[PDB]
Amino acid sequence: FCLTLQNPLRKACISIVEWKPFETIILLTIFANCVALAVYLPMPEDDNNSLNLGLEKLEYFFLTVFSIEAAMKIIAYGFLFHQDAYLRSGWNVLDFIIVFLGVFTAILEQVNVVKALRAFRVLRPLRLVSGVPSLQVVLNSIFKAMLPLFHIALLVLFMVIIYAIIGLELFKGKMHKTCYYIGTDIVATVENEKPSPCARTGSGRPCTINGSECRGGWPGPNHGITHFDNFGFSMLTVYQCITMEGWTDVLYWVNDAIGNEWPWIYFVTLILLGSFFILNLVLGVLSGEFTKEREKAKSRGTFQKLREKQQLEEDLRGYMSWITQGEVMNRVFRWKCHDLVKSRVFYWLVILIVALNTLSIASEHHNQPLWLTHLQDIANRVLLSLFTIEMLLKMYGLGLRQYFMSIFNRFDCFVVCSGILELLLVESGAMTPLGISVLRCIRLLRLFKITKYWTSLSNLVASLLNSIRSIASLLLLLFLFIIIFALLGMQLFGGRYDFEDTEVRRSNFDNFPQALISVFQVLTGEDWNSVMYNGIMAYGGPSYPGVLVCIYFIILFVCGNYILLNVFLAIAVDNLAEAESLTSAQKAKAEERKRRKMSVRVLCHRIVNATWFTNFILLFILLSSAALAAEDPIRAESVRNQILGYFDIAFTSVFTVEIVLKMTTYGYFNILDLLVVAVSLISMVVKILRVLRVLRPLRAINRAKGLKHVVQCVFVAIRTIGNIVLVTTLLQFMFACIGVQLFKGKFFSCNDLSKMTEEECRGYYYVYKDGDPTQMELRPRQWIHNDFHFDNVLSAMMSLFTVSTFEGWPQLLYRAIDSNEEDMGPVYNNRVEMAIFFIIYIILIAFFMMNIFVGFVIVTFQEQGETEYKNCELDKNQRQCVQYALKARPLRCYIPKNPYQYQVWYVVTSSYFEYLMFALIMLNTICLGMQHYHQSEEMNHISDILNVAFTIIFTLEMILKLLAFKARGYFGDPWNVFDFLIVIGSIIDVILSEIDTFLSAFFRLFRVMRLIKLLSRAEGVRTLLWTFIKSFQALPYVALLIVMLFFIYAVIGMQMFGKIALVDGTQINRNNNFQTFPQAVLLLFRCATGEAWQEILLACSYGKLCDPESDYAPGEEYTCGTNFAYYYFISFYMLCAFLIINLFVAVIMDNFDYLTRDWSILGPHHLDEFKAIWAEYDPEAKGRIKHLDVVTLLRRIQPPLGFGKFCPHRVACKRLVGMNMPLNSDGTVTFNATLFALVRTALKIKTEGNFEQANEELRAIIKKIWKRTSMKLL
Amino acid sequence: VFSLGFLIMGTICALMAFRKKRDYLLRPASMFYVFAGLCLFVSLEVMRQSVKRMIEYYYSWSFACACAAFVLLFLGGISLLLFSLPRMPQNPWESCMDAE
Amino acid sequence: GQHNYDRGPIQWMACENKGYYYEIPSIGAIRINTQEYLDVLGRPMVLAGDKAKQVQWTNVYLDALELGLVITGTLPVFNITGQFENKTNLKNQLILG
Ligand SMILES: *[C@@H]1O[C@H](CO)[C@@H](O[C@@H]2O[C@H](CO)[C@@H](O[C@@H]3O[C@H](CO)[C@@H](O)[C@H](O)[C@@H]3O)[C@H](O)[C@H]2NC(C)=O)[C@H](O)[C@H]1NC(C)=O
Ligand SMILES: COC(=O)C1=C(C)NC(C)=C(C(=O)OC)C1c1ccccc1[N+](=O)[O-]
Ligand SMILES: *[C@@H]1O[C@H](CO)[C@@H](O)[C@H](O)[C@H]1NC(C)=O
Ligand SMILES: [Ca+2]
Ligand SMILES: [Ca+2]
């Protein structure tokens, strides 16, 4: 028993009680407690229906069942020592908190005759992950992955703190002046415009409304929630911009108040550094973790579990095929028919009648003709019997048994049976008015018959199938996380949206279904912050307890998108590594079988090929591409547009000269050099040609052999991929054909939502402004039709595409829920259960199928660095440690002499000086965070007392490092160069702040950039930053393609969309237009992010009106815009999203050694600290040191590199003589070769006589030695 | 005064760093050319306010001169900095301030 | 208002008591539903026949057309269709105006 104590067994047969079902009645009790929290309905102001009263009478019964078992485990176990032991166990504490925190609130309630103590009850569903151990191990593989990510999450925090401080300084207090009607407190906005700032006499947007005056006192831009005028609001609004959701409205607001020309930089830089760079780092680290994890499994035993059972299944079906033809094998003709069926001809005539069906499905549209309807009923009843015949013929032609076995022949059974089941159901009089829709839904299955035609992902789909044990368990614990949060949302925000506005806040938290939907919308990121502003306003406002709701909102986005990395990416890094290894395994299975049955002309060329000559042309492409971008779109009669036209006729003479001279010497990429030159001379349909004039820049790529080689790689990335691109296209067609059968005819609405159809929606109706019934305006009413609808299949697909991008999916979802009937107007919450289609599509496309697309480009690039096979005597860990030992080079330290300077030298390099001065940067942060808006005047001057008192300190750590290090040794470190710059930059600011009052916000950033000095101490952050900054700088070509793409799109965009008018209320306004090249590029950047990118597409599609400064014949004011916007916008979103997964994966795979390092055994992190101890024995390098200090070097070393936590008398004395080393004069053994045998010992350890054999290997596979190994051989 | 003076001081670090085999010294010479760059850009902003508070405005001869000496000194200073700071290390073995 | 609370009991109350039911979701819906109950209250007047056709004179009020102070004498018109034979009566319990 080993009880270690005990009272007798007078009642302690409680350990007998607990056998099989008590573990499962208390698992059934807890599921009944989660349905009682679900069916609760939160009502405003203490109002309750009668089911909420009977549900708090259920809570008492659920409070004792959980409360007696919490006593029957403190008696089934033993006395109090046992209690402490239990405390160690995680599950008991969780199960004891919940039911001690449950009796605590039932008694303060029952005394009281607390509505925030009711909240802890939501914690109950976690008690359910306690009673399943198959889910307890899924949580630990979540939490284990967390440690590698720590250096990132510390870097994100120090990046929000810089831009919260900088942003605050730059934009503090600026956004408090909105437009107002004269002599009134009504804010004056246009119809679809939100309230944005003004400026009297500055650079901002002045009022241009008929009767408005710009005055201060406005609280701020989103009910005062967003702005930068203390530290908590500055940092809430920098965190929001980092998640790329609503970062342009902040930028637009900032311009409007401060001005247009500078604040683009703070935001663009933040987005680029803050999200894209960090996203790449996080993604790379996680992937490395997965590879390491895969490594621990596959080398242990997990390869043979999936190889045998895939071979023992394919040997089983071969064994069962030898049976099913045997027992199976009355007329010879039938056999002949079967043979014909096997015959290929039948495989090009199953694709004939399946292609009839796709066409039939796609031809459903709304308000179609009457012949088109009846042809689909003819072709259906034909192809049902054609589908009948094949099944009958197939099942009767090759055997009834082995028809059963196929993964696709089972479905061919299901088609014709439920094909005839509909044709028997309607043709009995039993359409059943929903079933005439519900039974038509199933002949949408016939387009799934082409799934067998792939034979390409037939390897991966199968792998996926095995894994539906492993697929499902993480999705189970993401689903248990959306429940807890939904319940929590219900507690904080249920019944709290009682705003007296007349506007619709439809993503609320009132039911459980609605709460769940709201929670899902915050995880997809979509419009998540406009869900948060309703929750700050449901509490007080932007006040002290009102804004602490925001932390709850933040946790759901951060900790909930940590699960979505471990789920989806785990799937896409593990199950696309088995299905690749097995593809190589079926490849080593492949050709080993097929080997068995087998067994004056000279001068011009020189000038042209001259290097000097090339650099004269590639700065005429640099001038001609600045002339395309300087063009003015609206006014063709400008002096600018004329005088740039002479720069057209300058250069395209010179590229002609390049062309004709090129066909003096020589007799695909040069058919592009012919075309560009002809286009200009022709252009001096003209309109179409001009767009084809921006491709001059592309030709520059041949010019650069790097740019030649990278367009080749991008073209290669289109080879292996286009089965994923095909599979997704076939599925985007299945959801678009379900969505047509569900939402066709139904996205119409009236202008006022009382008039339910088109015959009614005619006339005028009254709108009411700000919900005031005394103030109304007449507006005509029209039968509007949604801009994204499901009305033919092509239309349905566009909507689905927009939804995958996650932009506007919430609007579409709401439109879908309200949809009424075939041609009527909407009903509020008519069919809430049509969220299932959208959610399923999102999980299927945007989560799961795009993540085997990032997980595919990776694994076909791991093998780009693995198809090169290095089977020499030295493995991976040898190349990254011996080649480092060849090419190593010593540091410097500069220990000086003249002991007056040595006095200053040791004071500065101490630990308690690095502790003093990295505790004064921490005080300079807090003095800069204390700044706020409308602070006091005593707060106003001590901020200038303090900022002058910090500058005198940091000027005096700079003199102490000049005199000690003897300034040659001072500008040797790059961190003393940067620290010299932040010192001098803040002395001038002390001057320039004080010559101001004795008689520049850019210099006040020299106070905050001294916080970057905190990277000089953190070793692990800086090795992470250096690794990627090295790689981005080593791969500029990869990013170049993105830049080239932006340049090409911007040039086209000014040319088509350039003449829309900047009317405000639309999405082409004074912040978001295509008028200038810088503006167009900014607009494109907004698109990479996906901000309202569909909206912009809608804005510029033909119907739009041209600005008055353009020219057009009168009466034709409404004729600009173009329909090319659909292609252009779709194209940019797809080319920019493919070049971004090409850039991320290219940078993850140049640092694959850092990321799959496994820091336990060895790295260069030991090889660094060797030299940093060797720096104490070398002032400058000189090669060698004395032998008296060699034994004192080995005492300083970590034992995985040197010698142990033991005493060095036996092992470290004997080995240093016995293991080899070069013997020069007494105190001369070199740096370059002592480090060799010191790491040749720790691994790659060899016997004697073959000390030439390590030097034999160090010349073949190794990078050239350079002649330095002649002391590293000996 | 600071934009002119800083430039003069910067020269004294730069003129003395081409002799006696010292190149560390240049590092500060590139600092003062960014500062002399940015102390015209305050000047540029300071001169704009005078014309904005005071009848039209047009600059021809010496705003676009100094806005070509801002962009010269501000960007010939940052590039001289990165053309004198050693390199990004590019290899796991290498370190900044690496010998020779 | 726009809400999810159950409307069956309220409709039942209206039906039980010979009243009527009216929704109002919006401000523009207030004006025609808070005047519409006089179609119900006029019913036992249109079943009174000729006895209900009595002139009544209003309180003095300013004329819509700016005439000045005035009083109006009113009479209700009833919807009689197929009276000869008593054929319908489905909507014959409202006043024409
Ligand atoms: C006075 O009462 C009579 C009935 O007692 C009202 O006449 C009825 O008016 C309705 C209006 O909805 C007519 O119904 C319509 O029938 C047409 C077919 O012509 C159909 O297309 C419509 O959908 C609707 O069902 C109905 O014909 C008519 N009844 C009779 C018996 O004529 C009349 O409206 C009342 N007077 C006034 C001024 O309203
Ligand atoms: C990567 O390209 C995209 O940006 C996609 C997004 C965001 N949106 C939609 C729904 C896609 C689609 O369904 O393709 C048919 C594409 C897509 C995803 C994966 C593989 C291929 C494509 N594709 O074909 O464009
Ligand atoms: C703007 O308002 C003024 C004052 O009411 C009015 O006279 C003018 O007509 C309005 N704008 C135009 C273009 O008419
Ligand atoms: Ca988004
Ligand atoms: Ca968005």
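Residue numbering: from 1, along the chain as shown.
Header entry for method reads electron microscopy, 2.9 Å.
Cβ coordinates are placed from backbone N, Cα and C, and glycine is handled just like the others.
Copied from Swiss-Prot, the annotated features are:
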- A:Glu245, A:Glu526, A:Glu807: Ca(2+) binding site (BINDING)
- A:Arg879 to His (Swiss-Prot position 1086): Shifts the threshold potential to more negative values and lowers the concentration threshold for channel activation by caffeine (MUTAGEN)
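Overlay of Swiss-Prot feature records on the structure.
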{"residue": "A:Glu245", "record": "Ca(2+) binding site", "CB count, 10 Å": "21"}
{"residue": "A:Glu526", "record": "Ca(2+) binding site", "CB count, 10 Å": "24"}
{"residue": "A:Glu807", "record": "Ca(2+) binding site", "CB count, 10 Å": "21"}
{"residue": "A:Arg879", "record": "mutagenesis position", "CB count, 10 Å": "16"}
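In this structure the C-alpha atoms belonging to A:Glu807 (Ca(2+) binding site) and A:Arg879 (mutagenesis position) are separated by 47 Å. In the three-state DSSP assignment, the secondary structure recorded for A:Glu807 (Ca(2+) binding site) is coil.
Reported as a whole number, the C-alpha separation between A:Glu245 (Ca(2+) binding site) and A:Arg879 (mutagenesis position) equals 45 Å. Screening the recorded positions A:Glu245, A:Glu807, A:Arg879 for a C-beta under 6 A from any atom of ligand 5 leaves A:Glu245, A:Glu807. Separating the Cα atoms of A:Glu526 (Ca(2+) binding site) and A:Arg879 (mutagenesis position) is a whole-number distance of 47 Å. Apart from the site residues A:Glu245, A:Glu526, A:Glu807, the chain places the Cβ of A:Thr524, A:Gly525, A:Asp527, A:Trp528, A:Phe806, A:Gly808, A:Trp809, A:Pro810, A:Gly1090, A:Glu1091 no farther than 8 Å from the centroid of the site's Cβ atoms, the recorded Ca(2+) location.
In the three-state DSSP scheme, A:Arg879 (mutagenesis position) is classed as helix.
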